[PDB]
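Scroll down for the structure; my scribbles are underneath it.
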Amino acid sequence: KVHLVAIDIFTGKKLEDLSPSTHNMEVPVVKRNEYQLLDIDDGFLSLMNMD
Amino acid sequence: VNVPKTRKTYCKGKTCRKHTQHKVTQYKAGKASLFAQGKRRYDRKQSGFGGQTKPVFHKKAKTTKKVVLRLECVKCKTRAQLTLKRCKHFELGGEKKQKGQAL
Amino acid sequence: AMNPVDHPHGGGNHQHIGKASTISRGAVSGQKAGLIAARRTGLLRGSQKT
Amino acid sequence: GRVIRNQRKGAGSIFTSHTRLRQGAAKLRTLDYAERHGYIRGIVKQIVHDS
RNA sequence: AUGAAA
RNA sequence: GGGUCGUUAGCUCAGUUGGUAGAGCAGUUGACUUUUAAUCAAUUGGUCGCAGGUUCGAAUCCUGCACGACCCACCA
RNA sequence: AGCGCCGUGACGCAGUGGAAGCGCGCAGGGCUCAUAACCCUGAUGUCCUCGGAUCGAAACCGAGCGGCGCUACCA
RNA sequence: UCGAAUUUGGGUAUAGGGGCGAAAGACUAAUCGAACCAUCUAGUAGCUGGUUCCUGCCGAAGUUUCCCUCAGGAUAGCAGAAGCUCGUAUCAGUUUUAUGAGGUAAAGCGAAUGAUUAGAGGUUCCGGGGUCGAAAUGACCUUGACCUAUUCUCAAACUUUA
RNA sequence: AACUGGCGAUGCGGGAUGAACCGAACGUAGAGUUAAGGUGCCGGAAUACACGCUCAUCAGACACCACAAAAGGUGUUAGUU
RNA sequence: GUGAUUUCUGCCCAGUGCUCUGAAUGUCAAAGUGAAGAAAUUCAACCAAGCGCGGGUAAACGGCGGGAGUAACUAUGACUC
RNA sequence: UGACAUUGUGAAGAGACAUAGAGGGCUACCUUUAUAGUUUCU
RNA sequence: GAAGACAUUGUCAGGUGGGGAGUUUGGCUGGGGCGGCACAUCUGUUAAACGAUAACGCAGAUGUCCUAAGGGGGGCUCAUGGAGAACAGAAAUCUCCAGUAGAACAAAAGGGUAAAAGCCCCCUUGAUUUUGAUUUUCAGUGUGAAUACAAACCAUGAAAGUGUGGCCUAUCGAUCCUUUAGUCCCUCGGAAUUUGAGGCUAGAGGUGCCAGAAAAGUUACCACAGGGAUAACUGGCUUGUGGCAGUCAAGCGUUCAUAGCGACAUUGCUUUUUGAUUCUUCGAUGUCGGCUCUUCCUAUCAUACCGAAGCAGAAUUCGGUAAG
């Protein structure tokens, strides 16, 4: 069985769990997107896409 | 996969029975009613001691759903379903596939 | 030093508690072996401050 | 598992306090009339170890 | 801040 | 006792997997300085532990051969 | 023996198919009598090697070369 | 070890997932990682063992598919029994005639693809160059390519043939 | 794993011996004739006939089967140029 | 929990626990409230503790790293990154 | 921990619900103010 | 005296709760566990020229992708090479010649295709409805995929024609439940209307252990039914590995391949190691070493007799009969 230690990415919070090596564990479908940046209004960041 | 917003298809509607124009829309799974017999029986079945009484499913594998449509006849308003294959990404707003383009 | 049947610390090839000894006040009768409802632990250095 | 020491000391078969060599309870005389309107004299006759 | 031997 | 790795300038280390030994330390001379030190330039050292195939042809290909550097070695 | 990871400037460590980041280190100028520090500037990465897929990879998949890790229990 | 956290009689308390434990899962009436007694109970067993007279006739399978299925079942097959409709044929683990299909053995690589050995003869607007010379698609020589025809060996996932 | 045949479920005759090989498959008997295997003695059957090879101071002896190889020998025989 | 005396108890509150805040558009049951409907009922708001957010705590459970470069022989590395 | 019941007799504040008026980035708020009833914390 | 409509107590609802209870903790497998998926499938080969055919056999692949990358029609021919054309070179764009496919067709691989199935262009949604028949896997059951027609309505094309998804081989899912579309049809059983619920036909939400349970560990304190179907001792077949002996001779040995050694190569032997297999044994063959004590083999360390030497003597090496 596997002990896992992983960092919450949108929060910064450690998460340790453990479960057998052959049992199924869920994964999301993470994506990076590389957005360009324009003039920042109130606290909301301001990113555009190519199209 | 991508689909347009309107489609010419058969309407078994008792006056068309031929190819008419059909507004397409997706199929949304629909809010669940209470007082359907399964929910009534299930609330009775869970009423009291015994713990969980019906199975509950976790050994999950499918990372995709079948996409399903509703076809509204322009003349009769006769809805109709037809199903498509499995797709991760789906879209109705169609920016067309231009072949002659760059990266 | 007891067996795991006899206490909530017992057992193991090494004499070790294993699960932390600071016990909730809203625990039950059978779990309240150890340091119960504690606010701080360890050596106090300074004053009782009262 | 099994019942444990405090969880049996509550029931108290062999953990009841010993009483053979005690002089009874130690108490203040009853608040009858004198201790709430005046006073009363008493004599310390003896002093004794309580076990 | 430091500044080779006679 | 085997399986692997390597023994290159006085010292140390790349080497090139086949045709040429290169870098640093060291030493010698020169420049520098009042002379030295350091610093700069130039040369010195190299069959690279003994025989095979031999790329036309071999240090490095690998075959054995003396030095070293690791890994294994009843059993219930 | 079996399985897994990793190889990015001189050094350490990031790097996401449209194309290399930071710190240290290095060089040049200026202050200083000189070096250090300081202020103004610039550069250096076959992304271990070969092949493949891809319009094109350092990344993606095989080969090799190297440095590690994990298994090694019941007798 | 021996004046004590000592040794002991009698009474007395604590009762089974409970007691008691200076703690070994030890003790709890020769029983303790849950006492003993009775019932539910003839508990359940895909597992082991056994399964009672004679003779005659026929006579197997360990294979298909599905099962938290692999020591077991269901199904199909193999085999018995009951027969039923007709009476020499609407058959055959066979041969012959005629017609099809295969791409394995074998064979081939001066035939495609992939791998491979060695020469010669050329083309140098032609890779590296060594020379004649200022150089010149000028000239010569050597050495890796490419071209020509040749040679030697191969292929379960190559092939004309077969 | 493929095809076929056997053993399991199968006795008899042979292979000394043996589940499978060889021969042949079985009612109870009698008479003959054979199979595979054998005919010195054990052992029923010729110490038969015929042509040659071999002497071995660890011979060789009959399928499956119970092993034996590379390399050699002026031993001996028959051959080739 | 630790186990006479002597000496000494270092650094880590990120995780799991324990505990103390509430200043909060988070989550938030039943009962209760409002709206729709003819009613069953539906929808919305509010919202206790708890959970989430944030402090404290290691004589609480427990944890306490690698890689490079450099010294006037070489090696080593006080030093630096 | 919350609701109802047990469970009666009293008040003093405060918050919100609908109407109207001012301060704000055709106009949505937020800051406030004055009302007749309605709930809820102290 | 205290305290007071709070506490308490009763009933519901939310939390906490291995303190306590119940239960589970896949299968295949050269023993099991770790590992892996050979568990649902696809290509080529093994596979022995019909079909079928195994192993934890080999090299791979799938849980996706496309309103076009589907359907039709029309016009062109690709990869690559040669010869040229400023910048422009090996590689930018253009033209000519050859070009049976050496390209491209969503991907793995294999087939297939040259006025096309490829590339471009034009128009479309036959990726539509009703349901039956058939092939493959096969029990001739289902799922999935595909084939050929019928009745309709269409697309495309001048037209024959072609078209029920992708050029073919893979790309996916039962019951119960929930939900949606159709008929606006049936019922709610004393008679009606309207909500609501239950029905019929057709799809989705998902079971990847893929003919489909809802599921973590440990036991050296262990228990039971069994198993030599299955491991760890010994034995048996095998001898990689361990060990021993031969064939040949490049070389070493002052000169010389063999006195003694003998690389590169190769044929054997033994079961004294250590593996591999699972035939016997799990209703038990007492399991390492030492002590004691016997016996056997020889591949002889010494001793007896000999042979050879780079053996003058001594000492030593090689070798024969030899296990007394």
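Shown for chain B, in order and in Swiss-Prot numbering: 2-104.
Each Cβ is built from the backbone N, Cα and C atoms, and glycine gets one as well.
For B:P56 (variant position), other Cβ atoms within 10 Å of its Cβ number 6. DSSP assigns B:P56 (variant position) to coil in the three-state reduction, placing it in neither a helix nor a strand. According to Swiss-Prot, the natural variant B:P56 to Q carries this note: Confers resistance to cycloheximide, an inhibitor of polypeptide elongation.
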